[PDB]
Every structure is written in structure tokens, then in C-alpha cells.
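*Asks:* Mind having a look at this structure? Questions to follow.
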Amino acid sequence: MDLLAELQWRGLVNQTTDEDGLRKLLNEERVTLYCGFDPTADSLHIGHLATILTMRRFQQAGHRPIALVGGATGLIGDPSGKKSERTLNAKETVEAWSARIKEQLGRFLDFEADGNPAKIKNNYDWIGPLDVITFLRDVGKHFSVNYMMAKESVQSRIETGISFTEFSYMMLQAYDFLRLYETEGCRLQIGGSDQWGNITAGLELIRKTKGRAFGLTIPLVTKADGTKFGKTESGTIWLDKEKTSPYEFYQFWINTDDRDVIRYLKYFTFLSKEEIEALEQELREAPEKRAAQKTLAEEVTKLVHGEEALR
Amino acid sequence: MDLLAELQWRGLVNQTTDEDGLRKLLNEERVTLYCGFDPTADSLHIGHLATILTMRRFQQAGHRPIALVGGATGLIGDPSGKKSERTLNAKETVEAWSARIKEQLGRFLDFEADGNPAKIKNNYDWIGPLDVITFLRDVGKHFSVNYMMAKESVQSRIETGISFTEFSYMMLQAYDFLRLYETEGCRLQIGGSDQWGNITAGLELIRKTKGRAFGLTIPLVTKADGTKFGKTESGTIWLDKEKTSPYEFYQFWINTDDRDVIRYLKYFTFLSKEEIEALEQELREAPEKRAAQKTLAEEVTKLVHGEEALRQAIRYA
Ligand SMILES: N[C@@H](Cc1ccc(O)cc1)C(=O)O
Ligand SMILES: N[C@@H](Cc1ccc(O)cc1)C(=O)O
């Protein structure tokens, strides 16, 4: 309501399944939400921040976040937002990564709060042991191939080609949505824009199987200059302080372009509406000063690296 | 070689991937083949005979038949030859059906032979335990959505609607082919016409997985009147002498359409060209003796039920 509006003011809402319905749920109850992360590398990078930070905004508003590490789905591969078929990673490799990603995630959430402690989950737990028979009958039966073919992630690759492995991926994330709803009271799933189709599939699964849940997507981070975000010439800014140092990390933020800066304060910091506007005024009135950028860099660096790393 | 030539002669060959290549293995080796049967009911019916009597003709030629009972594919359902989506049977049921279907295959094959005893298998054994992830990584990666989409069982239902469940069936029958190939030297798979799609998917798996194997299908059983083969007023003709009695059974056969009779002698009996021809002359030459239909009925009744039963059916009839 006020959280949804704020998110909205912050430009963190791309699409929602039912705005009026979610907003009433948010204002009424303590909502249990989830967002999943597939280990595709040994580190999360700045492109995952928006989604994590948003999970934390919800925790600050009193909701209960569940970050999910795709220990199983990571072995399959999401065609979502990918232009070509991907090579399969080794279980041993995906396993190692999971562990690393599980650690990063945990820096952003509160596992001790009362009322809404966070949780970190790995879908390997419930998919790892799923046999083919049960999957096909219990999940598979509820989806038509048509339904499936019309999803962007598949519709996008039909000229290129897609494997049955990657085409099936959405049933898996559909299943995670259903499990978490069943065991955890989860009624909201968040994700990046390309996740829309996987999100609406999970929802269709609960609906055909039960009879009460929502989806919301976060817009991709944009560069006013029309460039690509997190794209340096030292490559990727990782949240792994040994791949990308605090220095390096902090320097990245400080060099944020004036045209981008405020948008970035809104997406990435926990500053108030009122605080951000000040900064806006100061950029107008005294940009040589570069106050907005300096705040951004300290705020983000603290969040990702801690106060010590800030020093 | 000769077995092909005679299958061909009996009109039992509808399609084969590589005749030339197959005729060569048959003539050159003792081929291990398989045919699958899904328990969609407690008993097999006469729609099942052509494939079962063919397995038997192979075994007679000296190859080794493997009949697989669809312990696990029976729980998924094959869209092939079905114009709509089926209801999922329940495990306990399907399993009840498999035990029963396992006993009927057993009478058409020789487990005793020298060189090629028949074997009966149940795919629940390798699929019951398969996990989603191995399934999807190890099998799935090999198949494009395009390849699956061009199948007739799918193309045919894109209108009426097909679940991902029935969509995926072909991966399981393709996996059976591979499994048998690896563990039993199975190089040939047969089935009725509608299995053509499922048979070729099996060979793609193997080819994409190994780098050797064949498929053959038998034509669908027809009636010169264009009505449905094996459909009574009573329903279906079962192979279970407790669903359909020997008498009921026998009667079904003596009653074949004159037009249908020689064709059926070819598909359903172990008589010779020579003999078949005879009965054919008899029928042009004296069709009221109903010569043909009698042999047929006697022949199929003995195969399915034994002479004691034939004795009896001949009696109360
Ligand atoms: N598929 C998503 C992550 C994800 C994994 C599992 C889930 O249940 C939900 C989301 C991605 O590729 O980023
Ligand atoms: N699908 C076949 C039976 C079958 C099952 C498993 C196989 O591996 C092969 C064939 C049918 O419906 O008759």
C-alpha cells in the first residue's frame, strides 16, 4: 500500500499479478515472500542487488523473506533471458557455488528478527529426491504444451532451438512456488523481469492444484546513457570481496554518472524519500560537489561489505 | 532375409527404418528384440495379438523376444493413437494390471528354448527409481522441442490439447530402447503403426548417446467394411478366458467377414503360404462351407486358450 507505492516511487515494480489484491495483503497481513537465485558462478554480482535489496525492503516493512538457492534448478538451466542453449554445469561445481551464494545472501537478511526472521532454502531438498513418475503426474498433468510454448522464454528460442531440459525448467520453478506455498505460507514471489513467465507458471500450478498468491517483477537496471549496468572494463563488479575489492567496488559507485545517480539512490539505498530529494536539490545546485554519488558509494558499500570495509 | 520376406508376405511389415540393414542382421545374427505393452486394463485384447504373434514368429526364426510390461509408462499414458487426454490410472491398479498382463504374454512365448528363451521385463525397474534431474540432464538434453513437436501423437492433439505429462511419454519409451540396448543387446524394437513416432525417438536417443539399431511396425488390423476391428456389441474380445469365454472367443472368429478371412489367416496363424493359399482356393471355389473361418477360429482358439477349450467351444456352440 505504502510499501507498494514506495517501491513504485522507487521504480522497483515492472509488473504485478493483481496490484489491488497484493496491496491489501501487504497492509493487512505479514506476508511470506520468496525470490530464487541460481548458482551460475561462484559469486553474485551487482545485477542481483536490486532483487536482494528489495527482499530486504519487504523485511523492513515486516514481511518474511525466504531467499532460495537453486541447488537443483542450477543443474537444468533457465532459458529465461538467455539467447542460446546453455552447457550443463557439473553437480560438484553447482554444489560448491551454492555454498558461496548461500553466504552472500545471508548478508542482506535478518535471521534473528522476531515475527519475521529470514530463511535461506535450497530447492535440492525437494527436487533432488523427486522421481520422474511423480513429477510428470503431479506437476506435469496441470500444464498444456500450448500454455508452455507461448511463454517468452520458449517463444524466444524456437528459431534457435531449445532442449526439452530447458523447456521443462519452468515446471521446476513452478514446483518451488507450490512447495513454499504449502510448507511456508508463501503467497508472493519476486524476481527480475525475465522471470514473469516462470512466476505466472508457479501461480497457475497452485491454482489448478489448490484454489491465493501473487507475483511481482523488478525492472532491469538502466543506464541513462543507454549503456549496460555493472559493465566496467575491469569486467563484472562481484559482491565477492576477493574478486572485486571494496576499493574497486566503492570506486564504481562514486563514478556514477550524474544523470544516473538519483535513480540509483532510489533502487539501491534505504534512504528516505525526503533524504533522496535533498540530494537531488544538491545535484542541481552543486554537482561539482558530487554529494549524491558519495552517499551512494558509502551506502551500498556498507550494505554489501560492512562498516569496516567502508573504512 | 526370409523372415522379413514372409512378414512382408503376411502383410505384417508396415514400416522399417532400414530394411536392407535389418534383413542383414537377421540373416547374420540372432537378434534380441522387444515390444512394449502398457497395462491400461486387466487383460490384453485381440488388438494385441498381431504384435505378440509377430514376436513369436521372430522367436521361431531363432531371435530372442523381450516383451516389456509398461509398469511405469502405464502410469504416464501414451498419447499415440488416442484422440484425447486420458485420466491417470492409480499405481496399485496399474500394478494389479501388470501382474495379470505378465501372465498372458507368457503363454505366447517360449522361456524354455535353446539359444533364445523369451524374457518378460517391467520398465518400473529402471524408471521407478529415475530422478527428475538425471532424467532431464541425461535424456532430455538430447531432444529438441522441435523434434517432439513434429511427432504425430503431438501434431494430432495440438488442437485438442496435450499435457506436458503425455507430451513427455516418448522420452520414457525412448529410454526403454536405450536401456535394453545397453543391458541386453536389443537392436530391434517392434510395435503397431502408431508406435512409429516413439520407436524413432528411441533410435535418436541411442544415436545421440552412443553413435546399430532398428525399428519395424506392423500395420493396424482392418475390416474390409471399414468398421472397427475387435469391437463386439458386448464390447471388446479379451484374451482373458474370464472376460471373454472360449466359446465367445471362437464365435468371434468363425464369424469373420469373407473379405477379412484370408488376411486374418496371414496375421493370426502359423499356417503356411501353401496352406493359406489352399483355403483361399476353397473360398473362391466353395464359400458356403465356410472352410476358412473354421481353421482361423480353430487356430486362434488353440493358440490363445489350448485344445481343451477349443474342444468345449466347439461343443456348446
Ligand atoms: N530461474 C531464476 C532463479 C530461480 C530459481 C528457482 C526458483 O524457484 C525461482 C527462481 C533465474 O534463472 O534467475
Ligand atoms: N507405448 C506402447 C507400449 C510401450 C511401452 C514401453 C516401451 O518401451 C515400448 C512400448 C503402447 O501404448 O502400446
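Numbers in chain A track Swiss-Prot; the residues on display, in order, are 1-211, 214-313.
Keep in mind that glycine also has a Cβ here, set from the backbone N, Cα and C atoms.
Copying in the features that Swiss-Prot gives for the protein in this structure:
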type    : residues                              : note
BINDING : A:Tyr34, A:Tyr169, A:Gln173, A:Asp176 : L-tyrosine binding site
BINDING : A:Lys233                              : ATP binding site
MUTAGEN : A:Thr40 to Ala                        : Destabilizes the transition states for both steps of the reaction
MUTAGEN : A:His45 to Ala                        : Does not affect the second step of the reaction
MUTAGEN : A:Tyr169 to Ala                       : Does not affect the initial binding of tRNA(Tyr) and the stability of the transition state for the second step of the reaction
MUTAGEN : A:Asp194 to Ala                       : Destabilizes the transition state for the first step of the reaction, but does not affect the transition state for the second step
MUTAGEN : A:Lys230 to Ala                       : Decreases the binding affinity between tRNA(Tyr) and TyrRS-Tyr-AMP complex
MUTAGEN : A:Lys233 to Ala                       : Decreases the binding affinity between tRNA(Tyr) and TyrRS-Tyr-AMP complex
MUTAGEN : A:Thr234 to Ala                       : No effect on the binding affinity between tRNA(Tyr) and TyrRS-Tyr-AMP complex
*Asks:* Are there any residues at least 6 positions away along the chain from A:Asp176 (L-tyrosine binding site) with a Cβ closer than 8 Å to its Cβ? List them or say none.
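*Replies:* Non-local contacts for A:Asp176 (L-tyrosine binding site): A:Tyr34, A:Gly36, A:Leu68, A:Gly70, A:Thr73, A:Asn123, A:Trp126, A:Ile127, A:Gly202.
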*Asks:* Give me the largest Cα to Cα distance among A:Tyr34, A:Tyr169, A:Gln173, A:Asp176, the residues the record lists as binding L-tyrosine, in Å as a whole number.
*Replies:* 18
*Asks:* Measure the gap spanned by 2 unmodelled residues: take the Cα of A:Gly211 and the Cα of A:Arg214 and state their separation in Å as a whole number.
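*Replies:* Here the endpoints' Cα atoms lie 7 Å from each other.
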*Asks:* Please name the residue among the mutagenesis positions A:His45, A:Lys230, A:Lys233 whose C-beta has the most neighbouring C-beta atoms within 10 angstroms.
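*Replies:* Going through A:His45, A:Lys230, A:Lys233 one by one, the largest Cβ count within 10 Å is at A:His45.
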*Asks:* In Å, rounded, how far does the Cα of A:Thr40 (mutagenesis position) sit from the Cα of A:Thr234 (mutagenesis position)?
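*Replies:* With the alpha carbons as reference points, the distance is 20 Å.
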*Asks:* Please check the recorded positions A:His45, A:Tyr169, A:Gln173, A:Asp176, A:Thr234 against ligand 1 and give me the ones with CB under 6 A, sequence order.
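*Replies:* Passing the 6 Å Cβ check against ligand 1: A:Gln173, A:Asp176.
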*Asks:* Can you tell which of the recorded positions (A:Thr40, A:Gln173, A:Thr234) has the fewest other C-beta atoms within 10 angstroms of its C-beta?
*Replies:* A:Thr234
*Asks:* Using a Cβ-Cβ cut-off under 8 angstroms and a sequence gap of six or more, which residues of the chain neighbour A:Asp194 (mutagenesis position)?
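*Replies:* Looking at Cβ-Cβ distances below 8 Å from A:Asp194 (mutagenesis position), excluding near sequence neighbours, one finds A:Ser80, A:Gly81, A:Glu152, A:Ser153.
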*Asks:* By CA distance, which of the mutagenesis positions (A:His45, A:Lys230, A:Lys233, A:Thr234) lies nearest to A:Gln173 (L-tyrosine binding site)?
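*Replies:* Closest candidate to A:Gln173 (L-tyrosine binding site), judged by Cα separation, is A:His45.
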*Asks:* Cα of A:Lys233 (mutagenesis position) to Cα of A:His45 (mutagenesis position): how many Å, rounded?
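*Replies:* Computed Cα spacing between A:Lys233 (mutagenesis position) and A:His45 (mutagenesis position) is 11 Å.
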*Asks:* So if I measure Cβ to Cβ from A:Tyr169 (mutagenesis position) and keep only same-chain residues at least 6 apart in sequence, which ones fall under 8 Å?
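*Replies:* The answer is A:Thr73, A:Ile76, A:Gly77, A:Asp78, A:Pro79, A:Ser80, A:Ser153, A:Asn198.
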*Asks:* Work out how many Å separate A:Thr234 (mutagenesis position) and A:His45 (mutagenesis position) at their Cα atoms, rounded off.
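*Replies:* A Cα-Cα distance of 12 Å.
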*Asks:* Going by DSSP, is A:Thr234 (mutagenesis position) sitting in a helix, a strand, or coil?
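*Replies:* Its secondary structure by DSSP: coil.
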*Asks:* Suppose we draw a 10 Å sphere around the Cβ of A:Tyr34 (L-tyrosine binding site). How many other Cβ atoms does it contain, all chains included?
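*Replies:* Excluding its own Cβ, A:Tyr34 (L-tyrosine binding site) sees 24 Cβ atoms within 10 Å.
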*Asks:* Rounded to an integer, what is the Cα-Cα distance in Å between A:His45 (mutagenesis position) and A:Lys230 (mutagenesis position)?
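*Replies:* So the Cα of A:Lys230 (mutagenesis position) lies 14 Å away from that of A:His45 (mutagenesis position).
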